Amino acid sequence: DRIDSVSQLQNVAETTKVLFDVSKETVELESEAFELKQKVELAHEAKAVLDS
Amino acid sequence: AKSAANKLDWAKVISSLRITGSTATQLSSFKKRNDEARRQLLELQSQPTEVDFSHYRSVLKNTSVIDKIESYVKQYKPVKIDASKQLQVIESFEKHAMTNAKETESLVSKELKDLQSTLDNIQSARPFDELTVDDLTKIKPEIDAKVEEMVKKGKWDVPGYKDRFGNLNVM
Amino acid sequence: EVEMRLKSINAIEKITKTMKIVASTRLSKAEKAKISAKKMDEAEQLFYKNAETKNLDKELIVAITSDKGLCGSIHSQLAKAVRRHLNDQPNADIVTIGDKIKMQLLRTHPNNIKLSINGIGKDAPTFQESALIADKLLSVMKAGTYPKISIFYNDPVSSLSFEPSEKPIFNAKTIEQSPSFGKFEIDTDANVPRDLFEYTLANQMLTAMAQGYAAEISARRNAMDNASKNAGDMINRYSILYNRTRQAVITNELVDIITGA
Amino acid sequence: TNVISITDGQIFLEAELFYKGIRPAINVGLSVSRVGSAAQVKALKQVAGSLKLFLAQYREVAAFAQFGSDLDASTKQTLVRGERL
Amino acid sequence: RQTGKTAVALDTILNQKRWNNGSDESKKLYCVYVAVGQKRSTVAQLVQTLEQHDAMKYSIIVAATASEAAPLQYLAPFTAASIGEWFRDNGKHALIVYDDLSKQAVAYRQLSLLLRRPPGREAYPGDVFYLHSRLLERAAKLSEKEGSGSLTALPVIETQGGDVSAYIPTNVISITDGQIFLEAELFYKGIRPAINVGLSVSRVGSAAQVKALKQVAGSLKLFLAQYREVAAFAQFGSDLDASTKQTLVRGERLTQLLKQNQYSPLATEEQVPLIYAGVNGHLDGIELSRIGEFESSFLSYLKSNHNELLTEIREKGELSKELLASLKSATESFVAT
Ligand SMILES: Nc1ncnc2c1ncn2[C@@H]1O[C@H](COP(=O)(O)OP(=O)(O)O)[C@@H](O)[C@H]1O
Ligand SMILES: [Mg+2]
């Protein structure tokens, strides 16, 4: 029981590393999303005054 | 690139055996999920930065404002410099990540080898019927200390002696 | 809806009322029998709390119910109680008395059940049949082997609410020795351990079956009262509908007379 | 419907309490006086305020007739007061 | 009234945008609305909602409000039918929704009362059935010789008290190719679509569908009707029924599945997995209360990390052995969540 409880952290360590770095980088690169979102809002405002 | 990341993240989520009892990694999971949702929303709802004066300017006759808005968008596209500076605390976290992760991989590997050796020499040899008490004494000396401690305290019937063995109280 | 109204008024309302009435007439007699047997049951329980005969440390399940066909919720309640008890321990020889409880036990744990008795809930309980059933149960099943015997029987508080009250059964093993068996003088040559074990197996089961019959017919009265209320409100709404439809006939004849003529 | 619209409130009567035994078969639930309170002798007006809630509660909890023995003490008291009234 | 007939009509009109926003004219559905007997404020709000979702570009709102006279109400659906045939006779596909034909029928009543045409039945002139016949039978799918045009019709009737046995109901249920029942009790219960599966029939059962949905639920309506009957039977007497019935459990889970919010057009690709999970008995251990969350979770699962088979179904318009196997994989991988 000790053997098959321990025998899990062999091929999952790389998955944990890659998921950690990917999730952290995706969370912290939200600056691009914020810039695109504000550009979209301002373009929408310009189009809005256009149809107004 | 996002497809493989989603595959591995979901596989890790569904294959959690000793990765349960978590409080914040799931929070980061929903953070990434809503970030991707915002990405998709921005791509599907991409408004047109420049004014489509090719087909829209003809609609207005007395505009008096299309030049002003055109100039305002022309001067607004460089909103500011993108941060792209995820290299001061994220990098340190990651460095510690691989360092102690390799440490843990090494320790679990050697623990697995030790357990395999224990099973091998438990089941492959060492018969018990012909085992001698002297072998047990030389293997581990704490039994001698136990004998000292219950002789000095004078309790020869410590609980847990013959419950699992044969008392055979004939008389 | 004339046939529907007729079958509502004279086929599910008035005869259900009179069947509730005969259920209440049976309820009076069964209440008299229940209090009569509860006299010795109270005597036995007060004696047993005076002389603690609790059994320490092969199980028996006795399903005691009348022959009524699931009168609303008493049979479902007993079935869920025995289901929970089986979940606690599914290694007992279940004995079922009745028909609805018998098929409930068949559909729940057919393997565990090994004895069924029919033709019991015909009328108010009789002592001879209960004692013969106890003799058969202690002979073919040997209830003495099982330290604990469980008897299932519903208990109405005053009229409506019912609970699956269970009374422990004391075997000869827990009578020959007990925490307070020395209070009461006994005769070793008289074999009073086994005698008291059989006596309690008889009295407790007999009064349990009497109380189960009383609770079954009380729940029958409650279920037929609920059916009577359903018939009454269905009849009220459908009589409003009948009046509406028959007045609509008058509206139709009005419109075709003022259009045609 | 025309008559109830022109009239300032109505007092419904039904033959069903007329047959059960309540010959003055005045039901409060459908009867209403829009100016009755302003034109009622003061004694009954002040005392009839408690009557309305009592009989309304009795009539709404009247669905389970042969069930209040073990349903609730408050429901049993409401039934008792309602049939007394 | 106020059961969702106009709601489902507008959801269909909005959903047609995804197909009329392209270039393939064989799949575009140029909608045309018939807001007959509708107050001008309501039709103004309706057109406002249409252009809010960019649906006004393909929708015609030819109608006669309650302000104008009865003949306007009588003729507006017929001229909408004329526009529909023009779209149909040109090889194009048009969806027409005759919203609340009841005011059209009573407008014809108003014409006939003082035009010296005696009423036929129930104060209705006899020709109401004929007018419904000529108006709705113009809606048809043309053959390849005539241009393969389609004139899909969505008639709407406002019944009183759910009386589908009244005259105007009887004629229009006999004039149409199936019906969609929207009882008031289901709307008041909480089901916004409020559609009764038992009576809502059609002539395109497992036909004239995408194909992915037609294989999954080609006969699910009969199963749901039998579920309703057994559930009524289950409450009748205590027997081997209720949660112990796999058919009852599957039917209740599917009925809870079939729900929708207004102004939320859902594409055909994000509809097969839910029904497939319902029909194939994969919802036994998901509970009725949790099915609402299960729908959103399953849709997010497909649209986030299982878009392969979803897009394959969308582009193919059919689920094959490979697609069926992939959908089975997804559904019993996500059944644990
Ligand atoms: N999710 C929903 N689905 C459908 N209708 C909704 C929903 N939420 C709210 N409603 C309300 O239901 C009403 C639908 O009425 P409608 O069917 O247009 O009336 P009618 O049947 O007379 O045309 C709307 O006014 C809307 O406010
Ligand atoms: Mg409407």
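Swiss-Prot numbering applies to chain C: residues 38-94, 104-307, in that order.
Method of determination (from the header): electron microscopy, 4.0 Å.
Using the three backbone atoms N, Cα and C, a Cβ is placed for every residue, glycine included.
According to Swiss-Prot, the protein carries these features:
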- C:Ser207 to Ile: In strain: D273-10B/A1 (VARIANT)
- C:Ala273 to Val: Lower activity (MUTAGEN)
- C:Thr297 to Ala: In ATP3-5; dominant suppressor of the slow-growth phenotype of yme1 strains lacking mitochondrial DNA (MUTAGEN)
- C:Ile303 to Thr: In ATP3-1; dominant suppressor of the slow-growth phenotype of yme1 strains lacking mitochondrial DNA (MUTAGEN)
- prompt: So what sits near C:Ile303 (mutagenesis position) in its own chain, CB-to-CB under 8 Å and at least six residues off in sequence?
  reply: none
Message: So if I measure Cβ to Cβ from C:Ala273 (mutagenesis position) and keep only same-chain residues at least 6 apart in sequence, which ones fall under 8 Å?
response: C:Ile49, C:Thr53
Field: Cα distance (Å, whole number) from C:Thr297 (mutagenesis position) to C:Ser207 (variant position)
entry: 50
Message: Among all protein chains shown, how many Cβ atoms are found within 10 Å of the Cβ of C:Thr297 (mutagenesis position), not counting that one?
response: 9
- request: Sequence order please: the recorded positions C:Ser207, C:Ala273, C:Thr297, C:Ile303 that have their Cβ under 8 Å from a chain D Cβ, otherwise just none.
  value: C:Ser207
- prompt: When DSSP states are folded down to helix, strand and coil, where does C:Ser207 (variant position) land?
  reply: coil
Message: In the three-state scheme derived from DSSP, which category covers C:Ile303 (mutagenesis position)?
response: helix
